[PDB]
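Enquirer: Would you mind keeping the following structure in view while I ask a few things?
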Amino acid sequence: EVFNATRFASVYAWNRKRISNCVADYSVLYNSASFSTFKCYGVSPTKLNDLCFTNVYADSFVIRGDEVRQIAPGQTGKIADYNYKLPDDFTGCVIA
Amino acid sequence: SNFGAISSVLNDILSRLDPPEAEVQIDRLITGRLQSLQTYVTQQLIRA
Amino acid sequence: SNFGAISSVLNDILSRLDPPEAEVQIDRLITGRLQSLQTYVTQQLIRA
């Protein structure tokens, strides 16, 4: 329901899906659908199983391909200024 | 203290981030800890 | 002094650049002024 779905929200009216009390794994996501930019800031994608997070928030939204670089801690533009902007000391990363 | 970084201890960034990417954060923590150690040594030398 | 940066005071870089971009320049000015202050109090402690 969080990856490879058919209906998402917008960039200003996104939903904060509560993902907690479960086994959050990253190695079981490559068989569902291919990911274009698996970039992650502040956390490594290979160290997701060694550690354990708490109250994972799922923010899903569909944007244009030209705005894929604005989702970063400290960018500027039309999404990083007028829309949901990632914090500076933001832990967590994005799957697009 | 973070010394201008995202975390304080090196074990935190080494557990969440990768060494090839968090190398600048480790270097800032080492230089920050070395500066505090140098200040404490100079203070102890004056007290001695 | 610039301490290895493009300007001396933080009010100049904060007006031409954004804080998310000029964060490294402000950090270099802070650790540069802190090092000079550490040297000044060291000389003052020796003079005292």
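Following Swiss-Prot, chain C residues are numbered 968-1015, in order.
Method of determination (from the header): electron microscopy, 4.8 Å.
From the backbone N, Cα and C atoms, a Cβ is placed for every residue, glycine too.
Copying in the features that Swiss-Prot gives for the protein in this structure:
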type: VARIANT; residues: C:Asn969 to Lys; note: In strain: Omicron/BA.1, Omicron/BA.2, Omicron/BA.2.12.1, Omicron/BA.2.75, Omicron/BA.4, Omicron/BA.5, Omicron/BQ.1.1, Omicron/XBB.1.5, Omicron/EG.5.1
type: VARIANT; residues: C:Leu981 to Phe; note: In strain: Omicron/BA.1
type: VARIANT; residues: C:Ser982 to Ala; note: In strain: Alpha/B.1.1.7
Enquirer: So what sits near C:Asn969 (variant position) in its own chain, CB-to-CB under 8 Å and at least six residues off in sequence?
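Expert: Once residues fewer than 6 apart are set aside, C:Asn969 (variant position) is near C:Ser975.
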Enquirer: Which chain-mates of C:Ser982 (variant position) that are at least 6 residues away have a CB under 8 A from its CB, listed by sequence?
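Expert: None - C:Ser982 (variant position) has no non-local Cβ neighbours under 8 Å at 6 or more residues apart.
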Enquirer: Can you give me the same-chain residues 6 or more apart in sequence from C:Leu981 (variant position) with a CB-CB distance under 8 Å?
Expert: C:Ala989, C:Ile993
